[PDB]
Amino acid sequence: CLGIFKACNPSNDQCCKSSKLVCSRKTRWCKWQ
Amino acid sequence: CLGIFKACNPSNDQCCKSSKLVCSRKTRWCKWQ
Amino acid sequence: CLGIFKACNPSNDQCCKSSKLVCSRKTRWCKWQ
Amino acid sequence: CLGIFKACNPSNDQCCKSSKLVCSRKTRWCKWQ
Amino acid sequence: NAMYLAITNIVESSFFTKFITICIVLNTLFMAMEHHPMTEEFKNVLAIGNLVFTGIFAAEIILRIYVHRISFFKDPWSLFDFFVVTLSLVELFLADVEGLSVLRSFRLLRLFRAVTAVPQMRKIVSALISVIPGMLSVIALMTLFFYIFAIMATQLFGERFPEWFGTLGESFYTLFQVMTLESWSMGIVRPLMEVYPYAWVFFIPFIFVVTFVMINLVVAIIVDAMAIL
Amino acid sequence: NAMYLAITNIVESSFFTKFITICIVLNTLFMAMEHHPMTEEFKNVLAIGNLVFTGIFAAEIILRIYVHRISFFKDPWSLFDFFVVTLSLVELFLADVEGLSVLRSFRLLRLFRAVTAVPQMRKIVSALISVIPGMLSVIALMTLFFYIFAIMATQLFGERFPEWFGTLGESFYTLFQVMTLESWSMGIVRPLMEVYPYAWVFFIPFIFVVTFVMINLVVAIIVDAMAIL
Amino acid sequence: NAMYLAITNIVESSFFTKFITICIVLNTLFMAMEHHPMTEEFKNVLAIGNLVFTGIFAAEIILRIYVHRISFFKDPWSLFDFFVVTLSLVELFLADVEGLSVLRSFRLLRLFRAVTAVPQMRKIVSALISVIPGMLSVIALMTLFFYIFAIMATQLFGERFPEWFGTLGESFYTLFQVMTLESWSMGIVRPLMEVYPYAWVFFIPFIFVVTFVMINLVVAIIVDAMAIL
Amino acid sequence: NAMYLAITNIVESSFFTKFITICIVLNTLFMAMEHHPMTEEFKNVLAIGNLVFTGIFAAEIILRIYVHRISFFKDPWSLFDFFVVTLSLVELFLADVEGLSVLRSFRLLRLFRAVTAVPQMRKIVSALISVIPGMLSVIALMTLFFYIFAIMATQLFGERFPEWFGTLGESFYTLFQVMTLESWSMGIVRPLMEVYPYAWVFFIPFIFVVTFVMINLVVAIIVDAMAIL
């Protein structure tokens, strides 16, 4: 997986899906839900 | 014609139509319009 | 008939219908209407 | 073209179109837009 | 002047005058028998009851003028009573009175002349009678504000919809609607923003200035109770 | 009179009386467990909880009358408590009580008798208790205004639509709606202008006179705080 | 300086000045002849009447400046008159004046300078002129409240519907709508509860704080009449 | 303690502190660049601007705590600043902050600590700070009224429509809607009169009692200005 506090794009989100993380469109980073 | 101040029924109104009079349903008498 | 103040269920109400009684769904007892 | 401040009718407006002028219906004269 | 003053004493007898007010409140309850489920046969007795009630009032006023020539006529309260029962008689004279006849219902306000007997209501009625003229002045100024604003509005928004702003009568009514803060947004201004995107800058300062004026009315209503006490 | 005064002391014990108020607020939270997602099996324990809560209140009042014969009955607060728990018992007596049983929720207002302990609330409750009678008088006068105006309205506009003005009950409710400045324009008066073009001259002076009367109510609410201080 | 002071006396003659105000109120009634059932042939005489009315006003101001160089220009009332008739002349200079020309209708407010002659209106106008600055301050603070709240709102609810909260202009207008207690529930917040079930906790404290601030405005309007008397 | 007090003096320098407030108002204007027509490429510089703004605030607070251990922590204003910038950091810590980050917009209220410099605003802020506790008490009592009334309502009208009265949360919200006099008639009560013809006798006394309580709130807001002056 991709760690915590890692930059990304919502269009090509690649966060650690297992830990309920998604690259937000406003934040451009994986938020912990 | 039928005069002024004459009792009647709206269902069978017979006022002096020429002088714009009609037996009202609430009043039961020919009113001058 | 079934008397006054008698426990029951609205699903299988069996109150004294003659005296306008019905087992209410909130009360679970025959109310006098 | 037709000059500035010139009387006319909106029905047959003939203002200097190049300078964005049109005979208004309320004013009856070419307004500068 | 013998039977003159004798029957005049019977006029000024409180038994008679309060009997007239009982006839008044009974007439208003007679109009409270204006249901729709009244029957047509029972409607005729309602008609003759209105007939005899108005006859009692006409008899009352012909006695009050058989006493007084101009002395009651200086009093505007007597003029109010006479005026409304004569308008009831013009209803009894072939006229198109819609319901102005039961403007005589307002005669029940003479019971108001007994309801002042509560000690707060004395101050209340002195207060209302005291603040009548200043309120007339603020009605005048607020109507002036309405006048200039509605003229501006009916020149501005007359074209694309005249249902609200075509004339001056209906534009003036529309600004009374926007005065009382009811559907100016959803019913009125948002249709304007559908066409004219610069009319909120008209309407919002109008809301401020007339909210200002109405609160000023409330203040000049406030001042009386600290003026008296 | 030995156990009489002994258990009567236990009645007047603040542990017991405040325990009754804790039972009261716990009963209101028990009614705050009126969700829709409650289950039917858990609904029966809610029913027996209402049963035992009302039993506790009935036990409280039978002790309060086992002490007092008429002495509590002079006090209207005790009469209020007794009246509402007996109405709860008429709910417990086959009657069609809709929800009038949780009129005993109003017993929570005895906590109001503790909330006065904030020093502004002393002045507030003395103020409200002081302005009760004058407000009753202005309710009387405003209802008189409503009475004559609604009689005029239900004679005027009864025919073309009786949904708002057919009876006197629904015409009276309609003038309470036009009192509070809500959809008189879009919901009410603009349909009348579709038929009768001269009813705005009825409705607008009504708005002025009852806005006047309601602001007068606000003034006679104002006067108490300058009367006390 | 002979004819200078002579015709200047004729300027300061109340016959002339009140004649100008009669021309003003007649101009406003001329705009009250803005009906829709006016005819097109009669519209041209309305146009030349507006022409000659504005000519009379322009003649008035060119005489008032033929007397005064800067002395009238220190007075902001004269600056108001000059400014609005020059804006009428820019309407007479090919500009897209929508209806800003009949901003000269506001010249009718000089009649306001005669309506103060009622003895309550003296106190009223001194009161309004006294409470202008504090009201400007409370407009500033309430607009600050609107500013931060509307920024929060237009970040929050921008996505699912931008008709009410897309920009800051329309979100700011929407919070002015929710300020005045009109269709926040049925028109606005219940659509939000259809999507976001936790925006009532946004809107309800907003209603409390701005109802608080508006009532505070009413209080600082109240204080003047006890300050003067 | 040398550079301690030296850089601490630079902290208490008004150049620095007012510079922080300029950074605050510039941050709020940065959030006023929340348009929808912003571009996606320009959105990234907005993101790094929010990043560096929050960094400046975090730097400010780490210096304010490098000076003060508990001395600032006694002051609740410093606790407010620290709390909101740490909530901004929890937004910067993978949390589902909706828009609670721009709760730091409320830091702009420190400009409120400069706007008191108008001489009326001194009295205004002393007045608001004076009337906080009594208003908290009247919020408590009015919420108690809402509590018992909404419990009655959600027991009464839960069945035929639960959209307005199914739970206690939505029934409580519905009675807040009927509190503010908006579509209780057309939107709410007239659907009830379609089913239950005896709920107007529920709703009308509710309108009277909470109009009473809200006007009482206005009175206890009034009292401060006569208390001070």
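Residue numbering for chain C follows Swiss-Prot, covering 54-86 in order.
Determined via electron microscopy, 3.6 Å.
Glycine too: its Cβ is placed from the backbone N, Cα and C atoms.
Swiss-Prot documents C:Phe58 to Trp as a published mutagenesis change and attaches the note In gHuwentoxin-IV; shows higher affinity for lipid membranes and a 4-fold increase in ability to inhibit hNav1.7/SCN9A compared to both huwentoxin-IV and mhuwentoxin-IV. When other Cβ atoms within 10 Å of the Cβ of C:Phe58 (mutagenesis position) are tallied across all protein chains shown, the result is 9.
A helical conformation is recorded for C:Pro63 (mutagenesis position) in the three-state DSSP classification. For C:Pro63 (mutagenesis position), the count of additional Cβ atoms within 10 Å of its Cβ stands at 13 [all protein chains shown]. Annotation of the published mutagenesis C:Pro63 to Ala in Swiss-Prot: Important decrease in ability to inhibit both Nav1.2/SCN2A and Nav1.7/SCN9A; the original residue is retained in the structure shown.
Quoted from Swiss-Prot, the note on the mutagenesis of C:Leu74 to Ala is: Important decrease in ability to inhibit both Nav1.2/SCN2A and Nav1.7/SCN9A. Secondary structure at C:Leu74 (mutagenesis position), as computed by DSSP, is strand. In sequence order, C:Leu55, C:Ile57, C:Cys68, C:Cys83, C:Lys84, C:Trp85, C:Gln86 are the residues near C:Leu74 (mutagenesis position), counting only same-chain partners six or more apart with C-beta under 8 A.
One entry in Swiss-Prot concerns the mutagenesis experiment C:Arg78 to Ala. Its note says: Important decrease in ability to inhibit Nav1.2/SCN2A, and no change in activity on Nav1.7/SCN9A. In sequence order, C:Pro63 constitute the residues six or more apart from C:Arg78 (mutagenesis position) in its chain with CB-CB distances below 8 Å.
Checking the mutagenesis positions C:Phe58, C:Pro63, C:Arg78 against chain F with a Cβ-Cβ cut-off of under 8 Å leaves C:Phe58.
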